[PDB]
Amino acid sequence: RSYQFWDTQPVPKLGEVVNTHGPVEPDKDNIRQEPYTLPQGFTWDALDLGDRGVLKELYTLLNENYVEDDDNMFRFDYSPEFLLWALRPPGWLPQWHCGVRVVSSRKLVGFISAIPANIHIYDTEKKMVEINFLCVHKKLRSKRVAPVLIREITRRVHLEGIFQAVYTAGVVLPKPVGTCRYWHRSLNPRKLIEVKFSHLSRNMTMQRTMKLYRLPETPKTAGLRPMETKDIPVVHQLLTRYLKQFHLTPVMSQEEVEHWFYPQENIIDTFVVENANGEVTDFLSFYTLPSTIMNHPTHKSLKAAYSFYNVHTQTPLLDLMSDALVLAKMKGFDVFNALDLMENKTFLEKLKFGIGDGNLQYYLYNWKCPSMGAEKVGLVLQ
Ligand SMILES: CCCCCCCCCCCCCC(=O)SCCNC(=O)CCNC(=O)[C@@H](O)C(C)(C)COP(=O)(O)OP(=O)(O)OC[C@H]1O[C@@H](n2cnc3c(N)ncnc32)[C@H](O)[C@@H]1OP(=O)(O)O
Ligand SMILES: COc1cc([C@H]2SCC(=O)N2Cc2ccccc2)c(Br)cc1O
């Protein structure tokens, strides 16, 4: 209906059709110097994630209070080392790791983050931030703390001369530039049925289901191997060229490519295809993000892989993703998740992905442009 907070923000209204390209409002020439006021008993604290104790406090906040499915059965369980990967890419700033603490106990009860990103949106490239990890402790919910967090990070980003942002959320807000759907590929169908993520259908037995989802023990694509340091430039080249075909994409430097793709166990996997000539022609990537399974006596966690960026020039995408599934299965993953963005719709149903509940909406702050189909979205966030 109406949005008490979002109606005040430089975003387009829901329902309106946009036929133009540009900022909702001009760059601000002076910026509020003072932090926005929090409710009594709470205080701002920029979190030094290089401090092990502090990073663990953030881990705990998110582990207990971050995104849950609509049925409150699963919650994201970002690891401390994943958080460090996600939150300290090239150009990261300490003031952009924005925490809220209880004054008396010092308990961490809120967080929001910004990281810098160059973003290509239709015919324009803009320096932006990506906003992520917005979280308010369950005990502080529905107390309008989130608008304060959003305004405060906005202010801190403005101070650095940045006036646009990109973000995703499961909720519908003014106004999505793209709407995506999560799809899931069962790797361990037994466990997934046991924990009620998926259901054993009427026309299939467990024996049939396990047979349906059974995968080869090793990948089939010739010359597929983990990305190494020597592959950083070619991965950068391949990615840059591949992304041109989409309408919302990152523009990554070679240093950013090293950060986002160089393999780190239990965080990010990247495999390249090195052909018979020694040329790298393709790559696949996926990140590691487990979920907590709540209120279960025996199964406490679900290990999930998330499709990241997959670039093909000589190996068909279908083959690359088949190998991604096999590699994920080998590494002990229970499920493989992918969005319906980029060219993913060409392989999702073929490789036995099932559609998930809920949407992932893509948003831009202070940028008005026509909305795009999922197939034109070429940006994947953590
Ligand atoms: C130039 C720089 C710009 C930088 C900033 C760019 C914008 C970035 C924007 C943020 C990008 C975040 C990206 C991610 O991290 S998406 C992940 C979000 N996190 C979670 O879902 C974790 C679990 N949930 C919580 O912690 C929450 O309940 C939160 C913190 C989400 C809301 O806390 P609470 O439940 O206690 O509610 P409130 O009473 O305080 O406040 C209610 C208001 O908040 C609006 N709301 C609710 N959910 C979201 C949401 N996910 N994005 C934007 N707005 C949201 C809601 O419509 C209402 O406004 P309005 O309806 O009255 O208008
Ligand atoms: C349960 O329905 C889904 C929930 C999620 C998110 S919400 C909290 C969480 O932990 N998830 C990761 C997960 C949990 C379980 C299976 C696969 C992925 C996603 Br993304 C897509 C779904 O369809």
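Since chain A takes its numbers from Swiss-Prot, the residues it shows come out as 115-496.
So how was this one determined? The header says X-ray crystallography, 1.6 Å.
Here the Cβ of each residue, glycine as well, is placed from N, Cα and C on the backbone.
According to Swiss-Prot, the tetradecanoyl-CoA binding site annotation covers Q118, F119, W120, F247, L248, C249, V250, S256, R258, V259, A260, on the basis of experimental evidence. Within 10 Å of the C-beta of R258 (tetradecanoyl-CoA binding site) we count 11 further C-beta atoms, all protein chains included.
In the three-state DSSP scheme, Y180 (mutagenesis position) is classed as coil. What Swiss-Prot says about the mutagenesis result for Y180 to P is this: Abolished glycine- and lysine-myristoyltransferase activities.
What Swiss-Prot says about the mutagenesis result for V181 to L is this: Reduced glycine N-myristoyltransferase activity. Within 10 Å of the C-beta of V181 (mutagenesis position) we count 15 further C-beta atoms, all protein chains included.
In the three-state DSSP assignment, the secondary structure recorded for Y192 (mutagenesis position) is coil. In sequence order, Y173, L176, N177, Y180, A200, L403 constitute the residues six or more apart from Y192 (mutagenesis position) in its chain with CB-CB distances below 8 Å. Annotation of the mutagenesis experiment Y192 to A in Swiss-Prot: Reduced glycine N-myristoyltransferase activity.
Quoted from Swiss-Prot, the note attached to the mutagenesis of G492 to D or K states: Reduced activity. The 10 Å shell around the Cβ of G492 (mutagenesis position) contains 22 further Cβ atoms across the protein chains shown.
Contact annotation for recorded positions (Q118, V181, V250, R258, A260, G492) versus ligand 2: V181, each with CB under 6 Å from a ligand atom. Taken residue by residue with DSSP, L248 (tetradecanoyl-CoA binding site) is part of a strand.
Within the same chain, the residues at least 6 positions away from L248 (tetradecanoyl-CoA binding site) whose Cβ sits under 8 Å from its Cβ are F225, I226, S227, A260, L263, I264, listed in sequence order.
Between the C-alpha atoms of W120 (tetradecanoyl-CoA binding site) and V181 (mutagenesis position), the distance comes to 20 Å. Here the Cβ of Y180 (mutagenesis position) has 16 other Cβ atoms within 10 Å, regardless of which shown protein chain they belong to. Annotated pair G492 (mutagenesis position) and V250 (tetradecanoyl-CoA binding site), C-alpha to C-alpha distance, rounded: 29 Å. Put plainly, the binding-site residues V250, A260 were compared by Cβ crowding within 10 Å, and the winner is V250.
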